[PDB]
Amino acid sequence: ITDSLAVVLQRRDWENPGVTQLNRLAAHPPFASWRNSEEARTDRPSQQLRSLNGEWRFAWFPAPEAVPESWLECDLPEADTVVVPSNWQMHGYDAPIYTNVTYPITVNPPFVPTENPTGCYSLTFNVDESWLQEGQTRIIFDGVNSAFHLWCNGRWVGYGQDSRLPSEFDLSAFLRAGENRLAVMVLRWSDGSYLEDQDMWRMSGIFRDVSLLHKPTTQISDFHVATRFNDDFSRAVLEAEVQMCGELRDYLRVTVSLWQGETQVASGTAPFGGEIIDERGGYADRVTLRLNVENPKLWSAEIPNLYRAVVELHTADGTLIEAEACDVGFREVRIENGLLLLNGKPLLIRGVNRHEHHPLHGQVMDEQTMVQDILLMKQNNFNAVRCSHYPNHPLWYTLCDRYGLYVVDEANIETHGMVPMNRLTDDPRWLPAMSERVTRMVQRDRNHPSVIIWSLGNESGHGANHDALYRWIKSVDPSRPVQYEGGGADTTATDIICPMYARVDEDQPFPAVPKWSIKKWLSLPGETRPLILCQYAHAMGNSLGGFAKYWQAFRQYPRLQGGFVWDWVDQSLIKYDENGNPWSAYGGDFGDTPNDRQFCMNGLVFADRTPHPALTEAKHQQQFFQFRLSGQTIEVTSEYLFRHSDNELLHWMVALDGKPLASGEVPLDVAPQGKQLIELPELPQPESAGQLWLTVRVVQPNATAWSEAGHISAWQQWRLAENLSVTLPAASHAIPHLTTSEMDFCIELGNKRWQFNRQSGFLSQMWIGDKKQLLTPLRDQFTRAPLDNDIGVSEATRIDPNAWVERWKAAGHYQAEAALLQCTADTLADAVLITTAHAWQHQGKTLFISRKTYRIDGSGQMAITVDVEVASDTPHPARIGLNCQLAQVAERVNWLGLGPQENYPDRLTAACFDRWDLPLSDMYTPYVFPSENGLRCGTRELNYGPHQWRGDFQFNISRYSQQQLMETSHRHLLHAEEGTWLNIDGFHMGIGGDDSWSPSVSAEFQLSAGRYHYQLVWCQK
Ligand SMILES: CC1(C)C(/C=C/c2ccc(O[C@@H]3O[C@H](CO)[C@H](O)[C@H](O)[C@H]3O)cc2)=[N+](CCCCCCCC(=O)O)c2ccccc21
Ligand SMILES: [Mg+2]
Ligand SMILES: [Mg+2]
Ligand code: NA
């Protein structure tokens, strides 16, 4: 009759933001309904919390009206068997859509398309007869994207929205003895989708755990854990509020126990009945228990000391009815005099935004991937994670509790694609839907100590609903600051100025929502709050240029307390090719249109969690140990707030142009915020030529729960003495001969022979024996394969004239062909010298001039001098150097300069100067969107096979031309070219990365001088 699909779907509850659930139970902290209290303290499994994960029957429909009525009674024969949890896009049933701002549906709230992909999950399962005669049996859906109706045994149970928070329903009256059948109809789109416009893949399905929980009729319905402290934290009080449902009776009592290991630290017991709260009395169904704790071990990210609270509901005669439990971190979060304090000390947030993404399972996470992310974060000096932009899987907070990470729990509210952004969040008709997303988050995660900051959501402007919900959290949970960046990052709905992509020194004064410089932002009249960037340093491919500038500002300004880098993972997806070889897909690679292509990849680690090179630049800048050194005394400073360096030694080394001369390892016993001065022993000071470099590293001898033994926590380098080569070079035993063609200038000397084309003006090729050496003439280069930062949002459709790639193209940097002006040759006693002079023009105007002279002496060496002019009105070049295609292909590359990893001018602080030797594999960075990559800076010795270059240059080297990288869109479509492409540059523009839609390379890294000069020397070996 009434459990019909006809009647249920007729309500169209998914096109009505006033109905966000039906018959859904109240929210609460994680429950397990342990019937034994030692089971609760131990955090065992519980015989009352069954998992329904596993094999379900699934069938896909284009619209819920297409679902046959029989599906409520029987299984559909057309249905496949599917593992749950699952995003059905990852099973291939329809495409995942990657859109950023633009809604994947027609913006017509509260309505959704008639084409509403419907996933009809079903599951036949058994229930013990004990669950049917006593108690309450409920089903828990931890995550259903994006809304669903629930049937059990053909009868309709309820409805749910908000896809990142659990939905629980009472099944007691619906369950049969023996076999039962669930039928959950998941809708891809709902009115809740208008609040779920996060910049991510748009997936759907039952993508989190499903569970049965059995509880007694008399039950713990909710419990809150609070910890107040005294002046110096030597004494804490743990307040525990416990609420019950069921038959209230005079013999019912509640005990709350606090443990740490096998030690019961405290406990108290009381009957129900709270304090009088107003004229009608108090809450008879509640009670508050206060437990004193002398010298409590405090919870930090540095030391995640956890107690365990056990909540026993029992009778006076001692019959245990039910037990719940939670981990407890003794920690106080407050903002005082403008600073965010944790346990009275000012935090410095080494944060990152982290989406729930897995390249194969989509948005279906587990435990191994979560622990892998957490280990990788702490191993790269990260103390905080923002759950951008929704409540995470419950296990995530438990893990940050234990491994020690500060967490910003963010409500599942983003209306980015609305025009304006506060069209829904300022509408009071949407306040209920938004309140449910906020209140149910707090009701779920309020006992997790790792949660230090509540967030109202992301990119939804500033509306009155934000103010109402901000004030609701402050009233319900004073334990935590509330932050929200929408509407200009400093509205009345945030305790923290939390801008996204605000720059350090540069004002971006957009109307109504200016992104002021973070330094200036603090200074604004009447402004007193701390500033923690909700998002900063857009790590889209080759990026994080200018990252050190942020952390200089963080350390110099007290109220600049850090921020969360955007972001942790590439949201790459996995496709399969001709032969089933996997490759990384991004926007549009599933036929999804419209889409925002590579903007789904902003991580410091690839989707497989392999690191990008920018990761160690973050690790270096966010390291907890700062170093100064005067002469021989290293000043090392702890930026830890709670721990001594009781598992850290400093290894030190001093090396002249690579070769080590002195080792050493002295222990470190620096106090939190303290200092320690280490006198270095008599370091050797040789009269030898070259630069002497000191390198100190902080090494953890013992294994942590997040590192292995020997892990490096921090490092720093200084150039000590440098003695300049004063020696007159070793005399020659031969004079090279010059040969003047009508077309060529050719020089010869033993094995070596060089050939300059007098019509081109370039070194066309050189010889060693009967073995050719070049496949392309050694020519200039003023361009690079554009990085995602140079492209920005520029597409073939809508072009971004302000983007760097478009300023270059419009001036003809890529179409510029050389036009030779002078190319001589002269016989000198010591050598032969050809001087060239090329000009680059496009549509008339001469952009660049490059006067060179090459000097091949008895030397066996070839001295190239380059003196480049660049017009004062052409856009600054991305590069000023040379490139050529080597015939040689060698297995290893050795160089003297900053390494070992990729590094660029505005991203080289993590690199160290040394002699580095890697396979050619690692001199190319496999950015999924190919670009310029693998560059090493500060280099003046490069050894590849028989060749050797020296000067003071920057170089990248691999199998890929930079017009192949430019004309290719996916890494898996690149093929090794014949030979080896090498770009040698005396200068190279920075990569930028404060954001990836505006030019973000600061003036000091723009090739803007006008005249330029570098010197290379080519030689065999
Ligand atoms: C300023 C700029 C670069 C621009 C930039 C808009 C812009 C940039 C970024 C953005 O969202 C950002 O995208 C990131 C992707 O990794 C992250 O999600 C980040 O959290 C988020 O803030 C949202 C909008 N548009 C693209 C506009 C598309 C519609 C978006 C909303 C702006 C509007 O229409 O008012 C044009 C178009 C022509 C010239 C210049 C521009
Ligand atoms: Mg609805
Ligand atoms: Mg957005
Ligand atoms: Na993005």
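Since chain A takes its numbers from Swiss-Prot, the residues it shows come out as 4-1024.
Cβ coordinates are placed from backbone N, Cα and C, and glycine is handled just like the others.
What Swiss-Prot notes for the published mutagenesis of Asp202 to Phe is this: Obliterates all binding and catalysis. In the three-state DSSP reading, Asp202 (mutagenesis position) counts as coil.
Taking a C-beta cut-off of under 8 Å and a sequence gap of six or more, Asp202 (mutagenesis position) has these contacts in its own chain: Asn103, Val104, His419, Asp599, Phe602, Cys603. Experimental mutagenesis is annotated in Swiss-Prot for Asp202 to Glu or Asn, with the remark: Causes a significant decrease in binding affinity in the absence of monovalent cations or in the presence of potassium ions, but only a moderate decrease in the presence of sodium ions.
For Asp202, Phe602, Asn605, the entry in Swiss-Prot reads Na(+) binding site.
For the mutagenesis experiment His358 to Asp, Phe, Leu or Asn, the note given by Swiss-Prot reads: Less stable to heat than wild-type. Causes significant destabilizations of the first transition state. For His358 (mutagenesis position), the same-chain residues 6+ apart in sequence whose C-beta sits under 8 angstroms from its C-beta are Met203, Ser391, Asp570, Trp571, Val572, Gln574.
Quoted from Swiss-Prot for the published mutagenesis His392 to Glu, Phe or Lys: Essentially inactive unless very rapid purification. Causes very large destabilizations of the transition state. Around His392 (mutagenesis position), taking its Cβ as the centre, 27 other Cβ atoms fall within 10 Å, counting all chains.
Annotation source Swiss-Prot lists Mg(2+) 1 binding site at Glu417, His419, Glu462, citing experimental evidence. Mapped onto three states, the DSSP output places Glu462 (mutagenesis position) in coil.
Quoting Swiss-Prot on the mutagenesis of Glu462 to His: Slowly inactivates galactosidase activity by reducing the binding of magnesium. It increases binding specificity. In sequence order, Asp200, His392, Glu417, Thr418, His419, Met424, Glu488, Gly489 make up the list of same-chain residues 6 or more apart from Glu462 (mutagenesis position) whose Cβ falls under 8 Å from its Cβ.
The feature active site, proton donor is assigned by Swiss-Prot to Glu462, with experimental evidence given as support.
Following the DSSP three-state reduction, the secondary structure of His541 (mutagenesis position) is coil. Long-range Cβ contacts of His541 (mutagenesis position) within its own chain (separation 6+, distance under 8 Å): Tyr504, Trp569, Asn605, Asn792, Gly996, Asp997, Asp998, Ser999. Swiss-Prot lists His541 to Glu, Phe or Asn among its mutagenesis entries, and the accompanying note reads: Poorly reactive with galactosyl substrates. Less stable to heat than wild-type.
For the recorded site, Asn598 (Mg(2+) 2 binding site), the DSSP three-state label reads coil. Per Swiss-Prot, the feature Mg(2+) 2 binding site maps to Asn598.
Looking at Swiss-Prot, the entry for mutagenesis of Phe602 to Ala says: Decreases the stability of the loop 794-804.
DSSP assigns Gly795 (mutagenesis position) to coil, not to a helix or a strand. Here the residue is the original one, but Swiss-Prot notes a mutagenesis experiment at this spot, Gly795 to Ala: It forces the apoenzyme to adopt the closed rather than the open conformation. Reduces the binding affinity.
One entry in Swiss-Prot concerns the mutagenesis experiment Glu798 to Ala or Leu. Its note says: The catalytic efficiency is not increased, when the sodium concentration increases.
Counting only same-chain residues six or more apart in sequence, the Cβ atoms lying under 8 angstroms from the Cβ of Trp1000 (mutagenesis position) belong to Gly795, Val796, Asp803. Annotation of the mutagenesis experiment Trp1000 to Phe, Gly, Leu or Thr in Swiss-Prot: Decreases affinity for substrate.
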CB neighbours within 10 A of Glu798 (mutagenesis position), counting all protein chains shown, number 11
Given the recorded positions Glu417, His419, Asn598, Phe602, the candidate whose Cβ has the fewest other Cβ atoms within 10 Å is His419
Taking the center of the Cβ atoms of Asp202, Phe602, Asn605 at the recorded Na(+) site, which other residues in this chain have a Cβ no more than 8 Å from that point?
-> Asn103, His541, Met543, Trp569, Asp570, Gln574, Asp599, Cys603, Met604, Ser999
For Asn605 (Na(+) binding site), what is the tally of other C-beta atoms lying within 10 angstroms of its C-beta?
-> 25
Just counting, how many other CB atoms are there within 10 A of the CB of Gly795 (mutagenesis position)?
-> 24
Could you give the Cα-Cα distance between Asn598 (Mg(2+) 2 binding site) and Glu798 (mutagenesis position), in whole Å?
-> 11
Mg(2+) 1 site shell beyond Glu417, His419, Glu462, criterion: Cβ within 8 Å of Cβ centroid = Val104, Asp200, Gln201, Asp202, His392, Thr418, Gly420, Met424, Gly460, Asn461, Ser463, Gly489
Taking the mutagenesis positions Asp202, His358, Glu462, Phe602, which residues show a Cβ-atom distance to ligand 3 below 6 Å?
-> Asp202, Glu462
Mind running the recorded positions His358, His419, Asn598, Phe602, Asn605, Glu798 against ligand 1 and keeping the ones whose CB falls under 6 Å of it?
-> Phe602, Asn605
